[PDB]
Amino acid sequence: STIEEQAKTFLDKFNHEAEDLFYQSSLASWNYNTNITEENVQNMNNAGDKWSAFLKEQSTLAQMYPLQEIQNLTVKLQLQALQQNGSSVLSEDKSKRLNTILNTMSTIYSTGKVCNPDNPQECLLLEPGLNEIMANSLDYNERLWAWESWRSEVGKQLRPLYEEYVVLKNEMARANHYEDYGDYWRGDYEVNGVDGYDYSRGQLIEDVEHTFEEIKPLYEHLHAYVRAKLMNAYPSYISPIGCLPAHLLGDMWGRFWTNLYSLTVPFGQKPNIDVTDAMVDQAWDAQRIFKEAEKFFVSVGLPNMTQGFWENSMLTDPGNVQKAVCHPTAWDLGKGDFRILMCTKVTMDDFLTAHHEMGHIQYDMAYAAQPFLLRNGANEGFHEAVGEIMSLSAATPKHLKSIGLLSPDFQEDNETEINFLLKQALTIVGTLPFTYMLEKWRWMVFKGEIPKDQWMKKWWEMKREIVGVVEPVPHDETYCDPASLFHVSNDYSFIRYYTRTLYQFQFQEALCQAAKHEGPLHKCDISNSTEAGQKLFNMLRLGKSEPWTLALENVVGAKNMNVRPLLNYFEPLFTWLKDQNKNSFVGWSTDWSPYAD
Amino acid sequence: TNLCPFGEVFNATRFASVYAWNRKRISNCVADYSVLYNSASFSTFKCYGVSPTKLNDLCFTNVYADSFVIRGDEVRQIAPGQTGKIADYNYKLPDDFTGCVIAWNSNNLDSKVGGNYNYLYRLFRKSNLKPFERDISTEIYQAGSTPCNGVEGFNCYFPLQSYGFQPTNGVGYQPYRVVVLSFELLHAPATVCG
Ligand SMILES: *[C@@H]1O[C@H](CO)[C@@H](O)[C@H](O)[C@H]1NC(C)=O
Ligand SMILES: *[C@@H]1O[C@H](CO)[C@@H](O)[C@H](O)[C@H]1NC(C)=O
Ligand SMILES: *[C@@H]1O[C@H](CO)[C@@H](O)[C@H](O)[C@H]1NC(C)=O
Ligand SMILES: *[C@@H]1O[C@H](CO)[C@@H](O)[C@H](O)[C@H]1NC(C)=O
Ligand SMILES: *[C@@H]1O[C@H](CO)[C@@H](O)[C@H](O)[C@H]1NC(C)=O
Ligand SMILES: [Cl-]
Ligand SMILES: [Zn+2]
């Protein structure tokens, strides 16, 4: 009778149709990804097309019930998710133009190549060629050549496309009554109509900026320590008061500073924990690795894996006859079918990755009873936050001793912990100014605050000011250096890596408290704590049926993103950095550059 | 003194869809209810009213054996006082139910790669079923006010949806064969004993 009762019946029909159509698609996608054949690309495309067509038809249909006349909020959440027409609010001509632009930028990125200035037939792609240079080379000029020629050969191609992408995406977003495409992206965090849990799209800007201010002193000190270490190794290339040259950061963008570890390691003769040899000594295999991770989750009160998981997952490289896509992924196919795909090696890295991916599965199993559309993380940052904390616990010396991979005669001390925290900070803290700065620039481009003729000028001013990184070669507006990173040229939002990073330390802090952990937060292992498992499970089973602010509060007692646990985690390194830096300049002047003499 | 034909109900090659649940009347025969219990091949065998061990020492005028296929997660609705799509729209047990409910996993027979769509269930109905009622209509369900004129459209859904049984589903989604035994007493002689 009423509009809500009809929407309920419509969703009732959608859920049952969607489950089966999504299941076929996932199944066809699975057979391609474990067995790369031309026939399988085809089945994968057809079943995905059916699923895409089903959604467009159901989206149109869902728009005939106005949310304005729906009071039940979970009905309202589902209808709204299905109603977001997205691109189909543009004219067909603009949609086709946009999808063509998207496609071209994507293939420019994945097929873009540079050839060395001596041999026009010997070329490198980004992956593996340029990435191997930017992660491994110590040679200043090789790194400079890779950095610059990536941005001038492929970035210049992306520039005109990116300009037209911004125009069309903004048209798309305004037609859906957002103020621009960045505001559209910030929609992931919006909560309306739940008293004491609402969250506006603009509020995300303020909380990212406020939490970032509190991160700056840790980052300034990390930056100053890293600059001093690099200056010792490159004395004629680095100013003691300047920004870090962008091509000296350990990958193609300085997205993570992970690969600076060999040049910056504090206590360079202390042994690093690597249980790989011990796994090989005890003849572990992939099966044992995943059995151990299962044991980890069972120890905190969470279910074991389903029988189908063990039967249907692909946990080792399937030999050489069939080729597989070996990037580790957790699959939620629907209908109680959960799988991990991973070409597992007998290494500590893959041992930790397995706990990470199985955390995804554990999240997927917990919200499987939610209606189809609410089967997801509470927001874009939750799934990855959940995966990360599992590797935190699994890697600690306590846990590695507990499972017999680390000798009890292993000696943890001051220095090995500072080593570990610095390696952690290079990756985790190093990416936070990078991530904030990149998204801020996109948010301002989408908002219209950066004219086209200052795109690159503003990009490099914000790199120098916010990130403390300076370009080694001047770039005019024929470049599009943002787009030389995957997420920009492939149309993915980036703030998720910032929010995820804060969430994970909030979770870990809460769970380690519930586990009664004594000592510095980075040493905590939540193993054997059913109190920790329950507190996590109370959020996991929510999916996205509740506001993310409430889902967060279930675990950590607060309703918002908070930096304090991240700083708490890094406090032992902070005080050590501050002491190390007593004879250094802390901070950076932005006018120095490698090419200005 | 002939044996009750339970093998043809339990070992049928193909079961009914639950919306069109099959009923077999059992009469004038001798039934060994403790070979059924002591098979150790059923995941569910919950009698409501008297123990199997004890009802093998009993006589009834008529026994009914209803059989059908549902999802693993739905077997719990084959019990008195349950709600859900099966209990409300397909097969409804009364409150004072006195028979037995048997079920087992039939993933090996009732699912196949690419999907077995043979089995259907009723997704919508204007109201709930009375106990032991059966509805096999295929009338388009009018969810709105505009009539349907016998075709699917906005607010007009075909009322029967198919299960899609693939062998790789989870146990909650796998097919389960179900036999329900109803025992009745009347004024006529008791033609079923053990
Ligand atoms: C891989 O795919 C081919 C065709 O796409 C199929 O015939 C073959 O059986 C598959 N291999 C395995 C191991 O399933
Ligand atoms: C919303 O709808 C679902 C199903 O229609 C129902 O179970 C739930 O209790 C309802 N909640 C509210 C607050 O209306
Ligand atoms: C998972 O744990 C339960 C609880 O003991 C057990 O009954 C079940 O058989 C286990 N599953 C597997 C695949 O071992
Ligand atoms: C968890 O408990 C078991 C049983 O007491 C023990 O063998 C294992 O080492 C424990 N793990 C930790 C990290 O305490
Ligand atoms: C069904 O078949 C099996 C296998 O032969 C048999 O043991 C069983 O008794 C049969 N069921 C009945 C009710 O006779
Ligand atoms: Cl850049
Ligand atoms: Zn992950």
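Chain B residue numbers are taken from Swiss-Prot; in order, the displayed residues are 333-526.
For this deposited structure, the header notes the method as X-ray crystallography, 2.5 Å.
From the backbone N, Cα and C atoms, a Cβ is placed for every residue, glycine too.
As recorded in Swiss-Prot:
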- B:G339 to H: In strain: Omicron/BA.2.75, Omicron/XBB.1.5, Omicron/EG.5.1 (VARIANT)
- B:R346 to T: In strain: Omicron/BQ.1.1, Omicron/XBB.1.5, Omicron/EG.5.1 (VARIANT)
- B:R346 to K: In strain: Mu/B.1.621 (VARIANT)
- B:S371 to L: In strain: Omicron/BA.1 (VARIANT)
- B:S373 to P: In strain: Omicron/BA.1, Omicron/BA.2, Omicron/BA.2.12.1, Omicron/BA.2.75, Omicron/BA.4, Omicron/BA.5, Omicron/BQ.1.1, Omicron/XBB.1.5, Omicron/EG.5.1 (VARIANT)
- B:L452 to R: In strain: Delta/B.1.617.2, Epsilon/B.1.427/B.1.429, Kappa/B.1.617.1, Lambda/C.37, 19B/501Y, Omicron/BA.4, Omicron/BA.5, Omicron/BQ.1.1; Contributes to cellular immunity evasion and increases infectivity (VARIANT)
- B:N460 to K: In strain: Omicron/BA.2.75, Omicron/BQ.1.1, Omicron/XBB.1.5, Omicron/EG.5.1 (VARIANT)
- B:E484 to D: Increased replication in human TMEM106B overexpressing cells (MUTAGEN)
- B:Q493 to N: Reduced host ACE2-binding affinity in vitro (MUTAGEN)
- B:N501 to T: In strain: 19B/501T (VARIANT)
- B:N501 to T: Reduced host ACE2-binding affinity in vitro (MUTAGEN)
- B:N501 to Y: In strain: Alpha/B.1.1.7, Beta/B.1.351, Gamma/P.1, Theta/P.3, Mu/B.1.621, 19B/501Y, Omicron/BA.1, Omicron/BA.2, Omicron/BA.2.12.1, Omicron/BA.2.75, Omicron/BA.4, Omicron/BA.5, Omicron/BQ.1.1, Omicron/XBB.1.5, Omicron/EG.5.1; May enhance affinity to human ACE2 receptor (VARIANT)
- B:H519 to P: Increased resistance to human covalescent sera neutralization (MUTAGEN)
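Shown here: features listed in Swiss-Prot, placed on the structure.
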residue	record	contacts (Cβ under 8 Å, 6+ apart)
B:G339	variant position	none
B:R346	variant position	B:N450
B:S371	variant position	none
B:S373	variant position	B:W436
B:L452	variant position	B:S349, B:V350, B:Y351, B:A352, B:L492, B:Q493, B:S494, B:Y495
B:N460	variant position	B:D420, B:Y421, B:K424
B:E484	mutagenesis position	B:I472, B:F490
B:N501	variant position	B:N439, B:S443
B:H519	mutagenesis position	none
| Among B:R346, B:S373, B:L452, B:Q493, B:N501, B:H519 (the recorded positions), residues with Cβ under 8 Å to chain A, listed in sequence order | B:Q493, B:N501
| Tell me, by DSSP, whether B:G339 (variant position) is helix, strand or coil? | helix
| message | According to DSSP, collapsed to three classes, what secondary structure does B:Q493 (mutagenesis position) have? | response | strand
| message | Neighbour count, 10 Å Cβ-Cβ cut-off, for B:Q493 (mutagenesis position): what number do you get? | response | 20
| said: I'd like to know which of the variant positions listed (B:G339, B:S373, B:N460) lie near ligand 5, counting only a CB under 6 Å away. | reply: B:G339
